[PDB]
Amino acid sequence: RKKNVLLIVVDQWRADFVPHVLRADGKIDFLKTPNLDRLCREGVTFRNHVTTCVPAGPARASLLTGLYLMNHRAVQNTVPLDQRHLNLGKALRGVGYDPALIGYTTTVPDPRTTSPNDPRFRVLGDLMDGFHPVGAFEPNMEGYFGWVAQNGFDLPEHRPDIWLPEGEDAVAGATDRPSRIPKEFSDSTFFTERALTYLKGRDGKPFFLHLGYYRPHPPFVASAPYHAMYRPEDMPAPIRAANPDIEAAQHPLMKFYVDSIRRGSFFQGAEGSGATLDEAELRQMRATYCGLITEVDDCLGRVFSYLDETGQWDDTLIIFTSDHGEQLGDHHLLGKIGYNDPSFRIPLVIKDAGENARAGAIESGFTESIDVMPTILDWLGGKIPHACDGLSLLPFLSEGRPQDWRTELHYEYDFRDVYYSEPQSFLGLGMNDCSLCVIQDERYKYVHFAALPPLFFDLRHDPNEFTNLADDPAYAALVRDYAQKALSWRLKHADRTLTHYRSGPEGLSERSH
Amino acid sequence: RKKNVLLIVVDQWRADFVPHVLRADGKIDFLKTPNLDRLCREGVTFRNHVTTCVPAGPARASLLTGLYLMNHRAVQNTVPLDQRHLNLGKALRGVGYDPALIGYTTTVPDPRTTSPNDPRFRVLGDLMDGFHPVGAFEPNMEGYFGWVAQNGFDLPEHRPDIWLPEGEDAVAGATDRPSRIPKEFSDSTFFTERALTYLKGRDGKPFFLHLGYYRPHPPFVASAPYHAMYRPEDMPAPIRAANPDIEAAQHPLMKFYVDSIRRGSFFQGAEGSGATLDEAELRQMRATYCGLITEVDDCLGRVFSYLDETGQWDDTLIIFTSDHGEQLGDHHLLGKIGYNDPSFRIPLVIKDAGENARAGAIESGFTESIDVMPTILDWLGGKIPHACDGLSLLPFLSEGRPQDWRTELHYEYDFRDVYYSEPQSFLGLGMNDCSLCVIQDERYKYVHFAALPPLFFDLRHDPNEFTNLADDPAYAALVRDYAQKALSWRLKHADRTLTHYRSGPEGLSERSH
Amino acid sequence: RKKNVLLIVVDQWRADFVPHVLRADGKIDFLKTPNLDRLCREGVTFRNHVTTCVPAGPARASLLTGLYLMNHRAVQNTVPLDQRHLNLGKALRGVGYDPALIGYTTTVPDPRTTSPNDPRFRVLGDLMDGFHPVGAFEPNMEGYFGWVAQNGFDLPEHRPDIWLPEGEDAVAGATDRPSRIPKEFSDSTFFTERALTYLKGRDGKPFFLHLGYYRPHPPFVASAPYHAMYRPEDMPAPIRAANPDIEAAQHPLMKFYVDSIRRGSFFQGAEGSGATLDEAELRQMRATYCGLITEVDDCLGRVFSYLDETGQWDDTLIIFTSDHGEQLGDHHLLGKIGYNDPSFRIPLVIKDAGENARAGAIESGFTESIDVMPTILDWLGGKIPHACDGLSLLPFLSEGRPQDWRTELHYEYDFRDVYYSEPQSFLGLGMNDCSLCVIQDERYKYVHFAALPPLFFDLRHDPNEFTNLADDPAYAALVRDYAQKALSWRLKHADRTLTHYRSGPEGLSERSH
Ligand SMILES: O=P(O)(O)c1ccccc1
Ligand SMILES: O=P(O)(O)c1ccccc1
Ligand SMILES: O=P(O)(O)c1ccccc1
Ligand SMILES: [Mn+2]
Ligand SMILES: [Mn+2]
Ligand SMILES: [Mn+2]
Ligand code: NA
Ligand code: NA
Ligand code: NA
Ligand code: NA
Ligand code: NA
Ligand code: NA
Ligand code: NA
Ligand code: NA
Ligand code: NA
């Protein structure tokens, strides 16, 4: 009768680092996530889920509004989110739920709503208006660092230097050494302690909780013993072209990122380019990444154990997802940028209340992060806002993929200049011409740029997106077809704020179909 | 060069429980507050400071907007605060400061800004829009209780029963026994730990912090050994009429509260009326109240010690105040209600940065809680909003009371029906007729009711407000004079949102004088 | 079954220039208004009606919001009206009526809603947001002058020179000559033609129409033959002190206006002070004023005739009123300023649909211009907005004055500096200290200034307000009593926007009593 929602949002966790799917495909599950595996056994694992944009700001705007980037317009980190969009926090209040949130949303405020001197305009983003923060990372991670200091741990003068490899002789970069922060004071421990505090405060009352984890976001360094938990040789090999120049030749945007991404954005204090990492260094980076993932899973076990002991597990809808993926060396790239699958494909696992009709199933239907907000509101008995682009995933938990479900995946990326990454001059583009959209299915992937060449991949023969076919005249009809599907997608998703209203002889009315 | 502001807001702490003033008047300082005494030695103590309204919701609306109740209209607990009023949190963002807040504001949201199903409409109030919460009590004190539970302390099924006197044989009410919560898990310890966490996270960067404490708000029970720290016989005697009926005869509103106030609103689980407490029980209640005060002072010492060790004390403006006072048995009343001095008189101590020109001085100028927000913004170099009713107190820290400073104190009280206290039927009044305002100086006090008889007191001969003179024809000219001052006060404080703007032949302009 | 509302708002028309009341008191009705007399015979004439403030901007804000100046804050001409106040136009849309308006409202826009370069900030005011204009005077009377020019009449280079007395030898000032504009092109003819156009466009459909007339607002010059219609010797004598200095001695605000008012504000092109007009000139001015009044009445006859011929008269609520009064030489003043009765007392005549239960009655109950908006909305079946200060007058049309009706009249005046009248330096006052309020009944009148001496008049012995008694110690109790009534009035009318809402255990609720 009581209904809780636990929305777990990790950061930078790839869809192909989900053991349940690896085992289903007969692959070696090279990492351990027993608590995520529990959700998979009890619920539905969605194997074709994408975030509709990257990096964190855009991806979290889509997750928390149910809108594509084409509508929310929070197109990059540092770009404001218009206050007109209804977010999940405000919608939760509409159904009587407190929108409690741990972690962060990386939201720049609307300048029309606050002073231009607002300190929230000094950072990548701050908490989205409408949520109730009960465990904030805070900008500059001040919430975490203050908790570390209050726990009695002496921090270095530059606090992110806790993420340098242990030892004054250590070389910054991919490392086999632990970080300089003990496990009991890690950021994953922090968010977990906030979750337990909040759940204990609720004392059995119905809850919504957005439980955000920073890891496995970089720096790719882990508290002991997670730094040594996986052997580099057991990791999947990175997938990349023969050298960075051949890789970059595919497209100007690929060249910009191959040339510009720096190791220091991924390892604390590191020097050099991301593209020059060798296979051994990429394998070590992947092993450390897996260590950070297992630490999150260990922490989730503590949260799940509290739900078990208080008898709330079977009353709670649990949704596990990530904001976006990570290239992890694929295509000579680090991070979440561009158009490749690994930046956008993300885990999604949903466990309904009670015994799940499809417990253990793996769903191939094409799902998008914009679907999560409608799913939560549907489940709590609210109406889905008219403006949302996504649709509720609840049918997948009972009977399966609806007959009229989408037949392609869609995502977008905007690469206009921000303070730390400025491709416009290299690309020769103005700020409103720096975007792309992607449409794909089981067979083909089409990447359309507003003002650069398009790309087209045959995923059966070229699953790793190495061979652009868009300019091959033998593919003209196929490229036409996918450009046409994407164009229809644009038309179908124009803003829906008031378009159901009608004047007329009987006064104001609303159309429902 | 760096400037910090620490605004300490305690709850329910009377102005006559401030040792520095007691000693200056040659009275016994019957309670210990060495850390407040430090602020008094280093700064200016304002001995005639009032909150402009009670209880917490109205008083905090005035404190955090600089507006009288006549303008903010958050007239009682449970009544919404209109979003149009500029609050201190939003004003702080206007000067580049993060408006960090610990404690609570007891603010009901504006219904035009949120769903009517919003859970914030189930409680007395929630956090005021525009602040950055870093240590929230939360509604139902969930933040505190979750922190207690996470600290490993087993709570009773009804969590406020931690405030029953220790021992299953204990009788609820005024008590010589400790509460059932250890000192290390008290609510004052909680807010202090949040303050230290926040200050350690700041790591020397400029800060604003609203450090709110719940104590000495009831229940009047204290963790050991604060419950035994003061002897009842050493406490000041309550000041009240010969019996509750003679007290109630003064005015219908006095009768309503004398008849209706229940001991259970002041001692956990207690039965009976507040007015029937005997002198010994009132003395014990006062001794417990002093214990709660000293616990807060002990906690402030920990905050001050961190500022001392980090070298920030001399960079920080420290303002110590209370939201409102407490009758503490005076006039047979418990709580913060009506029109008597003890409900509205509150401490105010201000320590400027560096060596204070008036260190140790006690100021008799008439100050009001609406002055605190203008003071903070003036000190940080911002403009004081046009709409504020209060004025900056900074002149008092250097040269003294301005020549044109106010010559009377003013406050208001609205007693329209709320869910837990409904005087309208007894008084025979409609909801918009249930208010009073008060004006007073060193000699006379005038209490004007919208729709009940007025009251007038000669404070030299009748300092404790026992003898109404308003209906004595020999006082007609004096009562006229004070009604006239109060009427002028109303006219001078009509809303100022746009009244400085002018159209005219040169276009839109603003008048400054 | 169909219901229409015709709200006729003239400008600057005194309550003692209403023939129906003059005849009832056995006085000579020295002016002719047969069409107003028809309304009086068929409806209720309110003989104690006041505008709650002057001049046009403030008075029309009160009329069109139902709010006292203390709440609407449009305190003078040129001062913005806050958009938060619900006006009659928007309320009419709430009941399905088009808020058609002819004339003007003299409303300065809220600067938060429009560019500071908006041309509406160059003028005294423009149309209030929310009305549907169907016959606007326009700023600078451009709508009227364009209609004159399109009618083929050649205008002078400075268009207001149509109001110079006829003849190049004419001396500007009070005159026995006609204006230089024919009757068929007068401003009263213009507004009437707009009214007939609008009513003919409606073609029998239900209507609301605000029919505004500029006259008898100055310049006090009339089209032929209205300039010669009344003999100066038949006019009521102006009521004033022995000389302007003795008049001015009563109060600093009286001195400011006696000294500063110029004849050119009342007669086109005239030179000299208003206070030095002799009795003959004041008599001629009064005769011209009566001529302008009869012209309006003639025009109303044309509107009434259209309602008669289309069978709509008995379906229409007709309300006749003025924005404010006019000193007309009383107390050496011209215009609508200060505190005297003639500036604030105004006509009010209401004819219900069908046969009126109180046809011909004269009502002595104290009514205020804030009552008109609630009356209209009540009559159309809408709810009266919570925020309104006024109350519906409908009970007066059936059974009579409610038992709990107000027992005093109230009005306000704010005299802070505007571009054409700047008393602050002479008075020594700041901008927020330049107001007064007035309370009066059949016996006594009390004028309270925010920051200047008060005034008190015994209206039985001193009906024309010549003898201030406020400083007479024998009146201390009476002055006390009236200051107390006014103070209660302030408390009872604090803003009511959200004060009926309540949070509580059952969620958001509203109190109705
Ligand atoms: O966009 P990101 O995932 O790098 C991010 C940004 C700010 C805080 C946390 C994560
Ligand atoms: O008005 P109060 O001081 O009793 C109050 C209300 C809610 C929370 C804290 C204090
Ligand atoms: O205030 P007023 O009645 O002189 C006025 C102002 C502008 C247009 C019409 C009337
Ligand atoms: Mn991210
Ligand atoms: Mn309080
Ligand atoms: Mn006017
Ligand atoms: Na960055
Ligand atoms: Na190619
Ligand atoms: Na096609
Ligand atoms: Na309560
Ligand atoms: Na008495
Ligand atoms: Na006086
Ligand atoms: Na003018
Ligand atoms: Na006199
Ligand atoms: Na009285």
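Swiss-Prot numbering applies to chain A: residues 2-514, in that order.
Positions of Cβ are set from backbone N, Cα and C atoms, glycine also.
The note that Swiss-Prot attaches to the published mutagenesis A:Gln13 to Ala is: Kcat increases 1.6-fold and affinity reduces 14-fold with phosphonate monoester as substrate. kcat increases 1.9-fold and affinity reduces 21.7-fold with phosphate diester as substrate. A:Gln13 (mutagenesis position) carries neither a helix nor a strand DSSP state and counts as coil. Here the Cβ of A:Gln13 (mutagenesis position) has 27 other Cβ atoms within 10 Å, regardless of which shown protein chain they belong to.
The Cβ of A:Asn78 (mutagenesis position) lies under 8 Å from the Cβ of A:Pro56, A:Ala57, A:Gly58, A:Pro59, A:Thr107, A:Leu125, A:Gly126, A:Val419, each of which sits 6+ residues away along the same chain. Under its mutagenesis annotations, Swiss-Prot gives A:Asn78 to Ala the following note: Kcat reduces 10.7-fold and affinity reduces 1.3-fold with phosphonate monoester as substrate. kcat reduces 8.6-fold and affinity reduces 19.6-fold with phosphate diester as substrate.
The Cβ of A:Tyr105 (mutagenesis position) lies under 8 Å from the Cβ of A:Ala57, A:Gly126, A:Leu128, A:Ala137, A:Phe138, A:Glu139, A:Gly213, A:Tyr215, each of these being in the same chain and 6 or more residues away along the sequence. Under mutagenesis, Swiss-Prot gives A:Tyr105 to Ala with this note: Kcat reduces 5.9-fold and affinity reduces 9.3-fold with phosphonate monoester as substrate. kcat reduces over 55.9-fold and affinity reduces over 30.4-fold with phosphate diester as substrate.
Packing around A:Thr107 (mutagenesis position) is summarised by its Cβ count: 26 other Cβ atoms lie within 10 angstroms of its Cβ, all protein chains included. Under the three-state DSSP scheme, A:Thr107 (mutagenesis position) falls in the coil class. For the mutagenesis of A:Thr107 to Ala, Swiss-Prot gives this note: Kcat reduces 6.7-fold and affinity increases 9.7-fold with phosphonate monoester as substrate. kcat reduces 16.7-fold and affinity reduces 2.1-fold with phosphate diester as substrate. The structure shown keeps the original residue.
Listed in Swiss-Prot is the mutagenesis experiment A:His218 to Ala, annotated as follows: Kcat reduces 16.0-fold and affinity reduces 5-fold with phosphonate monoester as substrate. kcat reduces 31.7-fold and affinity reduces 24.8-fold with phosphate diester as substrate. Remark: A:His218 (mutagenesis position) has A:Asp12, A:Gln13 as non-local neighbours, by Cβ distance under 8 Å and separation of at least 6 in sequence. Annotation note: A:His218 (mutagenesis position) sits in a coil segment as assigned by DSSP.
As a published mutagenesis entry, A:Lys337 to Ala appears in Swiss-Prot alongside the note: Kcat reduces 1.3-fold and affinity reduces 4.7-fold with phosphonate monoester as substrate. kcat reduces 3.3-fold and affinity reduces 31.7-fold with phosphate diester as substrate. Long-range Cβ contacts of A:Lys337 (mutagenesis position) within its own chain (separation 6+, distance under 8 Å): A:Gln13, A:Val55, A:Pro56, A:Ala60, A:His325, A:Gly326, A:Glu327, A:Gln328, A:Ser344.
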Need the DSSP three-state call for A:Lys337 (mutagenesis position) to compare against my parser.
coil
